[PDB]
Amino acid sequence: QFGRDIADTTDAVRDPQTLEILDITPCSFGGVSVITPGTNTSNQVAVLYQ
Amino acid sequence: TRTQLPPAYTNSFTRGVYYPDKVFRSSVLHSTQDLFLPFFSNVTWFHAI
């Protein structure tokens, strides 16, 4: 019914009503970075992701 | 009460290996503590010829 990967982590499960394979892929990963080239000159920033 | 042959004792190996759980594993080694048959074990050999 279930199954792990090479990293020894449960992240796969077989559909009992479809006989298919549906992997688990979360969408919550990364960080938020801010670019501030000195506040004494300008007052503009840049949203940087990961 | 009739005649009968006495049982014997043999040796078995590379047997008694099954899936300990229902978890799919591929290209990964795993070692668990479950009941299995040890290699080169003396068992009782029965007959019925």
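Throughout, chain A uses Swiss-Prot numbering, with the displayed residues spanning 564-613 in order.
Looks like electron microscopy, 4.3 Å, at least that's what the header says.
Placed from the backbone N, Cα and C atoms, the Cβ positions cover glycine too.
One entry in Swiss-Prot concerns the natural variant A:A570 to D. Its note says: In strain: Alpha/B.1.1.7. Residue density at A:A570 (variant position): 7 other Cβ atoms are found within 10 A of its Cβ, drawing on all protein chains shown.
Within 10 Å of the Cβ of A:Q613 (variant position) there are 7 other Cβ atoms, across all protein chains. Listed in Swiss-Prot is the natural variant A:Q613 to H, annotated as follows: In strain: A23.1.
Distance between Cα atoms for A:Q613 (variant position) and A:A570 (variant position): 23 Å, as a whole number.
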